[PDB]
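Single-structure report; data block below.
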Amino acid sequence: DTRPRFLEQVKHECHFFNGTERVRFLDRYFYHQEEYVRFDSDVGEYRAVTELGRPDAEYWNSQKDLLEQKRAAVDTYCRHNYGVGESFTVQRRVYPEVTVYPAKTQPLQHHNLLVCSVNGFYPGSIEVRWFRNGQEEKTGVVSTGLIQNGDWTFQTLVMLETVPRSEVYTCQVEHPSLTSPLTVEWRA
Amino acid sequence: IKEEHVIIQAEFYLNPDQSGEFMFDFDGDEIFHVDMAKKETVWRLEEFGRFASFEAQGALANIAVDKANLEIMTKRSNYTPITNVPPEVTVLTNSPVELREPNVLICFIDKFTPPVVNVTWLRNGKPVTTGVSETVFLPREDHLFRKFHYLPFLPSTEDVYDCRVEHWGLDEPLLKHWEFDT
Amino acid sequence: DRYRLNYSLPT
Ligand SMILES: *[C@@H]1O[C@H](CO)[C@@H](O)[C@H](O)[C@H]1NC(C)=O
Ligand SMILES: *[C@@H]1O[C@H](CO)[C@@H](O)[C@H](O)[C@H]1NC(C)=O
């Protein structure tokens, strides 16, 4: 079915800084990917973003009860909803699972691939580092970057090109759920 | 750590499919959506619905307004349609693979629009629907979409798996392959 | 507690 499609999107956005001390509410309206009109609480009224949005900006801005509702959204909507879910969103902290293992596909000569798999953590901010018998490894380090699993957990895979011999490699993970670096050592 | 947090109430309506969506998004993860057909709030994690509540009726009214607004935006644009943007597909597991230890294949479908996609899991070329699940379309800051499909499975060197993705923006159906060694 | 909805405005 190759019928032409037409998509409308609306994003009501609440941006928070330092908890609920600073809040920005945005009321954004889209035709396909094109944002055409926007209410920014820092501006105080609707403003067209493209030519397609001139009618809406004028029409909604001429309704005082409408602007007065959107101008209180930072309190009645953003700050309220932040408090509703704060305990299981802002304060959600799940430990990373750190596993170290040689890659099941060893693709290069002389060097082998060592994998530090970090799984199931939340929130997404994480720092993964490789050490070789006490020396930080910045060469031969490959990482997937942060991967969102879509279920409120994240994972990342950080691979090291090792010189396989006897030597001790440490994966060190730092994450907001931890009060100390998490280290896993691999001796070949 | 993270000084900024964003809660997004994201909505869309798509013609002529008459498909709508309403969901809450925190820092890129879904808190809940409203099932259009069932008029029910569906929490992404069931625990969320034990701590918070939401009246689905208001969300459905929003969707109807978005439908009305859409028909006006469509005429206003002289019936300009959406450009198909094909997805990029990645297949991975939720944890490191181990023989006969339950795992989950994740099919990550990213950066696409319109929000309509046909996904099918294949085990050895045969479709598999046992225990599959999926998310709604998640919003992106380029205002494309993202989607996850999941397949619980028992890893073995015997089996190979594919995520078959069909989208209007693609030329051939997209097949992302996964084996034990991937 | 209850989540609040923000209204999508009809044009
Ligand atoms: C953050 O908010 C707290 C509590 O309102 C306040 O005491 C503090 O000064 C704020 N800090 C910054 C950097 O805004
Ligand atoms: C999706 O594709 C399958 C074949 O893999 C087909 O049986 C099914 O009808 C399709 N559904 C839609 C909505 O395209």
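Please read every residue number as a count from 1 along the shown chain.
How was it done? The header gives X-ray crystallography, 2.4 Å.
From the backbone N, Cα and C atoms, a Cβ is placed for every residue, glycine too.
Here Swiss-Prot flags B:87-179 as domain 'Ig-like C1-type'.
Here Swiss-Prot notes a mutagenesis experiment, B:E40 to K (Swiss-Prot position 65), with the remark: Impairs the interaction with HLA-DM complex, CLIP dissociation and peptide exchange. Within 10 Å of the Cβ of B:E40 (mutagenesis position) there are 12 other Cβ atoms, across all protein chains. In the three-state DSSP scheme, B:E40 (mutagenesis position) is classed as strand.
Non-local contacts of B:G49 (mutagenesis position) by the CB criterion (under 8 A, 6+ apart in sequence, same chain) comprise B:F32, B:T41, B:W43. One mutagenesis experiment named in Swiss-Prot is B:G49 to S (Swiss-Prot position 74), and its note says Increases the interaction with HLA-DM complex and peptide exchange.
According to Swiss-Prot, the mutagenesis experiment B:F54 to A or C (Swiss-Prot position 79) carries the following note: Increases the interaction with HLA-DM complex and peptide exchange. Note: B:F54 (mutagenesis position) has non-local neighbours B:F24, B:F32, B:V34, B:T41, i.e. same-chain residues 6+ apart with C-beta under 8 A of its own C-beta.
The secondary structure of B:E55 (mutagenesis position), as reduced to three states from DSSP, is coil rather than helix or strand. For B:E55 (mutagenesis position), the count of additional Cβ atoms within 10 Å of its Cβ stands at 13 [all protein chains shown]. In Swiss-Prot, a published mutagenesis experiment is listed as B:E55 to A (Swiss-Prot position 80), annotated Increases the interaction with HLA-DM complex and peptide exchange. Decreases the affinity of the interaction with TCR by more than five-fold.
Counted within 10 Å of its Cβ, the other Cβ atoms near B:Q57 (mutagenesis position) come to 11, all protein chains included. While the structure shown retains the original residue, Swiss-Prot records the mutagenesis experiment B:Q57 to A (Swiss-Prot position 82) with this note: Decreases the interaction with HLA-DM complex and peptide exchange.
When secondary structure is read from DSSP and collapsed to three states, B:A68 (mutagenesis position) falls in the helix class. In Swiss-Prot, the entry for mutagenesis B:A68 to L (Swiss-Prot position 93) states: Decreases the affinity of the interaction with TCR by more than five-fold. The structure shown retains the original residue.
Sequence-distant contacts (6 or more apart, same chain, Cβ under 8 Å) of B:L92 (mutagenesis position) comprise B:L105, B:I106, B:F108, B:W178. Recorded in Swiss-Prot as a mutagenesis result, B:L92 to R (Swiss-Prot position 117) carries the remark: Decreases the interaction with CD4.
Long-range Cβ proximity for B:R100 (mutagenesis position), meaning a same-chain Cβ under 8 A and a gap of 6 or more residues, is found for B:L154, B:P155, B:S156. Among the mutagenesis experiments that Swiss-Prot reports, B:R100 to A (Swiss-Prot position 125) is described with the note: Impairs the interaction with HLA-DM complex and peptide exchange.
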- Query: Quick one: what's DSSP say for B:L92 (mutagenesis position), helix, strand or coil?
  - Reply: strand
- Message: Test of understanding: give the count of other CB atoms lying within 10 angstroms of the CB of B:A68 (mutagenesis position).
- Response: 15
- Message: Going by Cβ pairs closer than 8 Å, show me which of the mutagenesis positions B:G49, B:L92, B:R100 neighbour chain C.
- Response: none
- Query: Near chain A by Cβ (under 8 Å): which of the mutagenesis positions B:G49, B:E55, B:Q57, B:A68, B:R100?
  - Reply: none
- Note on the structure: What DSSP reports for the domain 'Ig-like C1-type' (B:87-179) is 0 helix, 49 strand, 44 coil
- Integer Å distance between the CA atoms belonging to B:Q57 (mutagenesis position) and B:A68 (mutagenesis position): 17
- Note on the structure: The rounded CA-CA distance in Å from B:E40 (mutagenesis position) to B:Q57 (mutagenesis position) is 9
